[PDB]
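**Student:** Could you have a look at this structure, given as structure tokens, before my questions?
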Amino acid sequence: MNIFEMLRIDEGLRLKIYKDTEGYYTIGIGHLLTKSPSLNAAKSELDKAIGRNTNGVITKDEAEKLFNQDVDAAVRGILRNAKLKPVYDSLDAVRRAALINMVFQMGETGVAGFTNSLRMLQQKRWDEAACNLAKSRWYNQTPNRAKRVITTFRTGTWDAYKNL
Ligand SMILES: *SCC1=C(C)C(C)(C)N(O)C1(C)C
Ligand SMILES: [Cl-]
Ligand SMILES: [Cl-]
Ligand SMILES: [Cl-]
């Protein structure tokens, strides 16, 4: 297991524009296109992202290209953020992946806002952190995915991703 395999499990792979869990136009391996309700706006975002006039459909290689960029953007976002960088630096490789996962799904700003959870993580109070993380819109809206990420923070193992 690694961050790519983890996120691939959590985000799936779809080669045609589809609506994510929040009803937002997405493609590939959880590549958010726009929050706009306009399919045309989403298609324009796609074309710009890929560098060609798509028919709202991409190849597996193109999906994986955007995925690589998105993982890199999540890491870059953590490292540039004053709240997230110290937490990330304090974590082991497995838990770092769990943090990258959260950033991929909700963005740098969103995760940086989890002040209490971040403190418990930095403190290495794993069970306390896990309970605190569950008290969120994030957990309520995507409970199976959040449960997997939380288990990863609680244990520092890939147990939540092994049967998957
Ligand atoms: S992480 C959720 C938990 C709560 C809120 C109580 C106190 C019921 N627990 O025993 C857990 C730690 C499972
Ligand atoms: Cl998805
Ligand atoms: Cl992009
Ligand atoms: Cl879920």
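For all residues, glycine too, the Cβ spot is worked out from N, Cα and C.
The mutagenesis experiment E11 to Q is recorded by Swiss-Prot, whose note states: Complete loss of activity. Look at Swiss-Prot and you will find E11, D20 tagged as active site, proton donor/acceptor, backed by experimental evidence. A mutagenesis experiment is reported in Swiss-Prot for this position, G30 to F, and the note states: Almost complete loss of enzymatic activity. The enzyme is destabilized by 1.5 kcal/mol. For the mutagenesis of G30 to A, Swiss-Prot gives this note: Almost complete loss of enzymatic activity. The structure shown keeps the original residue. The feature substrate binding site is assigned by Swiss-Prot to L32, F104, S117, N132. One mutagenesis experiment catalogued in Swiss-Prot, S117 to F, is accompanied by this note: 10-fold decrease in enzymatic activity.
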**Student:** Could you tell me the C-alpha distance between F104 (substrate binding site) and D20 (active site, proton donor/acceptor) in angstrom, no decimals?
**Tutor:** 13
**Student:** Which state, by DSSP, holds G30 (mutagenesis position): helix, strand or coil?
**Tutor:** coil
**Student:** By CA distance, which of the recorded positions (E11, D20, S117) lies nearest to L32 (substrate binding site)?
**Tutor:** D20
**Student:** Taking a cut-off of under 6 Å between Cβ and any atom of ligand 2, tell me which of the recorded positions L32, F104, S117, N132 pass.
**Tutor:** none
**Student:** Checking the recorded positions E11, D20, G30, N132, which are within 10 Å of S117 (mutagenesis position) at the Cα level?
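**Tutor:** So the list reads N132.
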**Student:** Distance check, please: Cα of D20 (active site, proton donor/acceptor) against Cα of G30 (mutagenesis position), rounded to an integer number of angstrom.
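**Tutor:** Their Cα atoms are separated by 8 Å.
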**Student:** Given a separation of at least six residues and a C-beta threshold under 8 Å, show me what packs close to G30 (mutagenesis position) in the same chain.
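**Tutor:** In sequence order, the residues whose Cβ lies under 8 Å from that of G30 (mutagenesis position) (at least 6 apart) are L7, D10, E11, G12, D20, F67, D70, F104, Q105.
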**Student:** If you count the other Cβ atoms within 10 Å of each Cβ, which of the recorded positions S117, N132 comes out on top?
**Tutor:** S117
**Student:** Neighbour count first, Cβ atoms within 10 Å, every protein chain included; then name which of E11, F104 tops the list of recorded positions.
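**Tutor:** Highest number of other Cβ atoms within 10 Å: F104.
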**Student:** Counting every protein chain present, what is the number of Cβ atoms, excluding its own, within 10 Å of the Cβ of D20 (active site, proton donor/acceptor)?
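**Tutor:** Taking all protein chains shown, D20 (active site, proton donor/acceptor) has 18 Cβ neighbours within 10 Å.
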**Student:** Please give me the CB contact count at 10 A for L32 (substrate binding site), counting all chains in the structure.
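**Tutor:** Excluding its own Cβ, the number within 10 Å is 17.
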**Student:** How would DSSP class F104 (substrate binding site) in three states?
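**Tutor:** It is helical.
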**Student:** In Å, how long is the longest CA to CA span across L32, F104, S117, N132, which the record gives as the substrate binders?
**Tutor:** 27
**Student:** Does DSSP give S117 (mutagenesis position) helix, strand or coil?
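**Tutor:** Note: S117 (mutagenesis position) is helical by DSSP.
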